[PDB]
Amino acid sequence: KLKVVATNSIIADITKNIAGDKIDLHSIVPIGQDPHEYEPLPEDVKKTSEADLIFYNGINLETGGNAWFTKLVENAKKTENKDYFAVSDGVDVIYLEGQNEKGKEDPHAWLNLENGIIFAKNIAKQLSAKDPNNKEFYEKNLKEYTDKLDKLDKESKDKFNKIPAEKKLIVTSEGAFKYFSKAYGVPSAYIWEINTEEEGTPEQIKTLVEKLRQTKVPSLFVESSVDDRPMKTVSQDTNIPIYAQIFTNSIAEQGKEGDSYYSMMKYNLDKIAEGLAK
């Protein structure tokens, strides 16, 4: 079987939906862990050395700070666009502070389903190139999977489009939902920007509170992977309830709600459409 390495649970789950039992798959960042500053363990080093195909997010998810993915592939002697591939190739990239330059890409592309589809298409392309005997199988799985994501995308867009515009704001701790905002027409507000060293200061909280007092947003949200005390303070100060915990950069543990890329996005989209229609 083709030996495949995925850098996180989202990419691994999309890969499973395309490849089924045709591959030997290993994931690096486990469910619920952080890709930023992740430290690969010996099993990751050995699996990456042995891999026929490696999928990573790209757009600065795993290559900033400690740049763990760069170190991994260089030590494994793996080559870009031969052995390893960025599944985000083709996304309409968003840049931090709207400054188009290398290293300022916002990595959170998968938080809209159009980009999850692009991820799946890139994964199917490279599986087919390395394992042509299973090309038709990968293509069939791809079409079924992208149809499923597209149906959820269209249904969710129709729900957001009906909400009174004054209610439409996605409020989270970190500004990690800009791709979600672009696709779904729901502007973002947040406590701290991506790549902020000091998270949840009294000053950051007060500035979001003052913004939210001039809106009619009916619900706030909080990421399941962040310390919720800053958003709980924003909620207390605005008297706007936190409607739900939402997923950001991982699927859920197996057997729980949100334990796949599809179900993680369905959960997020269902909770945010419900919470903003309140």
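Here Swiss-Prot sets the residue numbers for chain A, with the shown residues being 32-309 in order.
So this one's X-ray crystallography, 1.5 Å, going by the header.
Placement of Cβ uses the backbone N, Cα and C atoms for every residue, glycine included.
Quoted from Swiss-Prot, the note on natural variant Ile62 to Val is: In strain: NA-1383/97. DSSP classifies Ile62 (variant position) as coil under the three-state reduction.
For the natural variant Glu81 to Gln, Swiss-Prot gives this note: In strain: NA-1383/97. The structure shown keeps the original residue. For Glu81 (variant position), other Cβ atoms within 10 Å of its Cβ number 12.
In the structure as shown, the Cβ atom of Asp83 (variant position) sits within 10 Å of 16 other Cβ atoms. Among the natural variants in Swiss-Prot is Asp83 to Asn, noted as: In strain: TIGR4.
Annotation of the natural variant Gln130 to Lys in Swiss-Prot: In strain: NA-1064/97 and NA-1508/92; the original residue is retained in the structure shown. According to its DSSP assignment, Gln130 (variant position) is coil.
Neighbour count (other Cβ atoms within 10 Å of the Cβ, all protein chains): 20 for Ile148 (variant position). While the structure shown retains the original residue, Swiss-Prot records the natural variant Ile148 to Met with this note: In strain: NA-1383/97.
Here the residue is the original one, while Swiss-Prot reports the natural variant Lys193 to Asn with the comment In strain: NA-1064/97, NA-1383/97 and NA-1508/92. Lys193 (variant position) falls within a helical segment according to DSSP. Counting every protein chain shown, the number of other Cβ atoms lying within 10 Å of the Cβ of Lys193 (variant position) is 8.
Neighbour density for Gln285 (variant position): within 10 A of its CB lie 8 other CB atoms from the protein chains shown. In the three-state DSSP reading, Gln285 (variant position) counts as coil. Swiss-Prot gives this note for the natural variant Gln285 to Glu: In strain: NA-1508/92.
Proximity of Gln130 (variant position) to non-local residues of its own chain (separation of 6 or more, Cβ distance below 8 Å) is seen for none. Listed in sequence order, the variant positions near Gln285 (variant position) (C-alpha within 10 Å of its C-alpha) are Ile62, out of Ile62, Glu81, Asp83, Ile148, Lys193.
A straight line from the CA of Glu81 (variant position) to the CA of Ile148 (variant position) spans 28 Å. Taking Cα separation as the measure, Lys193 (variant position) is nearest to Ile148 of the variant positions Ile62, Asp83, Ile148.
Rounded to the nearest whole angstrom, the C-alpha distance between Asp83 (variant position) and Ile148 (variant position) is 23.
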